[PDB]
Amino acid sequence: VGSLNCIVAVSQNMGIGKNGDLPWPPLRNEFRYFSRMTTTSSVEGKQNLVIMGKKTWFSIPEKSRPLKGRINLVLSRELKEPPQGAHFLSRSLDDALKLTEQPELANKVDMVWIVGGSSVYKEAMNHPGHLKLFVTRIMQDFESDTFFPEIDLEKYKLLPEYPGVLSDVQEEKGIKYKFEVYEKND
Ligand SMILES: NC(=O)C1=CN([C@@H]2O[C@H](COP(=O)(O)OP(=O)(O)OC[C@H]3O[C@@H](n4cnc5c(N)ncnc54)[C@@H](OP(=O)(O)O)[C@@H]3O)[C@@H](O)[C@H]2O)C=CC1
Ligand SMILES: COc1ccc(OCCCCC(=O)O)cc1Cc1cnc(N)nc1N
């Protein structure tokens, strides 16, 4: 199994969601970037795995569920089986990561992408090991009810460049944003 990664878009006030949706209007190319990053695998005959909390799963439009060309794993202690359309269910992040090393998935999974929400990002982020954060900085404040955990910059280094990531300011629907890649290894 390859790299462990988080991917998120976040407003200035650290907001990632409001009432089960994003705090900002749809940003088509920002979404395009999420799709590209999570779907593209380096390794022949492998797919990437996406790991998400239960609420995040149900926040994705039904038509867009499962995330196509990726293996979709949901985290939940309440559910007894994967949601309709989902591929896997685990009871904790450790359990999900262990599973990837099972014979059913060990030779199928390339990158693993944590796509939310708050508590899954937090745990992943505070977990010793090699980890990258793909962070889109939405450069306005948006009213939010769920937030990205604090990025500890003593450990997460902001990379000065990354292949396939544009470095300049983007703008869609009057909203400026920029892409960032952070890396830790501890
Ligand atoms: N802007 C962005 O880039 C992103 C925005 N979002 C948005 O943010 C909101 C984020 O949702 P959020 O409220 O944080 O919820 P989550 O997606 O983390 O879902 C929370 C629920 O997932 C299960 N769960 C979470 N963590 C674990 C775990 N470690 N083990 C087992 N089960 C777990 C549920 O458990 P159980 O069934 O056990 O009660 C828990 O109540 C979403 O509604 C979405 O719109 C999400 C990702 C990215
Ligand atoms: C879980 O977070 C998301 C899941 C889906 C999504 O829509 C993208 C296009 C439709 C699905 C596909 O076919 O890939 C958007 C998000 C939120 C999100 C947005 N942007 C970034 N950079 N990270 C995210 N997690």
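The residue numbers of chain A are those assigned by Swiss-Prot, with the residues present covering 2-187 sequentially.
Per the header of the entry, the method used was X-ray crystallography, 2.0 Å.
Quick reminder: no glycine exception, Cβ is built from N, Cα and C everywhere.
So that you can see what the record holds, here are the features copied from Swiss-Prot:
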- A10, 16-22, 55-57, 77-79, 117-124: NADP(+) binding site (BINDING)
- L23 to R: Strongly decreased affinity for methotrexate. Decreases catalytic rate constant 200-fold. Decreases affinity for NADP and dihydrofolate over 10-fold (MUTAGEN)
- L23 to F, W or Y: Decreases affinity for NADP and dihydrofolate over 10-fold (MUTAGEN)
- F32 to R: Reduces catalytic rate 5-fold. Reduces affinity for dihydrofolate 9-fold; when associated with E-36 (MUTAGEN)
Of the binding-site residues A10, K56, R78, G118, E124, which ones put their CB under 6 Å from ligand 2?
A10
For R78 (NADP(+) binding site), which residues in the same chain are close in space, meaning a Cβ under 8 Å from its Cβ, but six or more apart along the sequence?
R92, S93
Recorded positions near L23 (mutagenesis position) (Cα-Cα within 10 Å), from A10, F32, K56, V121, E124:
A10
Out of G18, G21, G118, which of these binding-site residues shows the lowest number of other CB atoms within 10 Å of its CB?
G21
Chain-internal residues near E124 (NADP(+) binding site), provided their CB is under 8 angstroms and they sit 6+ positions away:
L94
Compute the C-alpha separation of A10 (NADP(+) binding site) from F32 (mutagenesis position), stating it in Å without decimals.
9
Euclidean distance between Cα atoms of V121 (NADP(+) binding site) and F32 (mutagenesis position), Å:
20
Where among the recorded positions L23, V121 do you find the Cβ with the fewest other Cβ atoms within 10 Å?
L23
Recorded positions listed as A10, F32, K56, least Cβ neighbours within 10 Å:
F32
Could you tell me which three-state DSSP class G21 (NADP(+) binding site) falls into?
coil
In three-state terms from DSSP, label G118 (NADP(+) binding site) for me.
coil
